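*Asks:* Structure in structure tokens, see below.
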Amino acid sequence: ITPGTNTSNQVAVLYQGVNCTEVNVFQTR
Amino acid sequence: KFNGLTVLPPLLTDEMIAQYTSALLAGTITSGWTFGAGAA
Ligand SMILES: *[C@@H]1O[C@H](CO)[C@@H](O)[C@H](O)[C@H]1NC(C)=O
């Protein structure tokens, strides 16, 4: 998940369908 | 469902769809066609 590279170099990562115990960290549905 | 198959969730939950059908229905009852053309 990214804003544009013209806007920031920060990114976030989604592990689709994976529970966080198996992988700042947040458990979405 | 596990041979590399996955099912992804929809962007809008059933509760978000039901808020949209409620808003459409409450607009239709209280304000006629006007909420489609501009302000209710
Ligand atoms: C993730 O796994 C842990 C340990 O099995 C469990 O306590 C937790 O309820 C799970 N959460 C979800 C959203 O699956």
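For chain B, we keep the numbers from Swiss-Prot: what you see runs 854-893, in order.
Structure determined by electron microscopy, 3.2 Å.
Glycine is no exception: its Cβ is also placed from the backbone N, Cα and C atoms.
According to Swiss-Prot, the record shows the following:
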type    : residues    : note
VARIANT : B:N856 to K : In strain: Omicron/BA.1
VARIANT : B:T859 to N : In strain: Lambda/C.37
VARIANT : B:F888 to L : In strain: Eta/B.1.525
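Could you give the neighbours, burial and distances for every feature on this list?
*Replies:* Under the three-state DSSP scheme, B:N856 (variant position) falls in the coil class. Cβ-based neighbour count (10 Å, all protein chains) for B:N856 (variant position) stands at 4.
Under 8 Å, Cβ to Cβ, and six or more positions away along its own chain, B:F888 (variant position) finds B:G880, B:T881.
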*Asks:* Can you list which of the variant positions B:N856, B:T859, B:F888 come closer than 8 Å to chain A, going by CB to CB distance?
*Replies:* B:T859
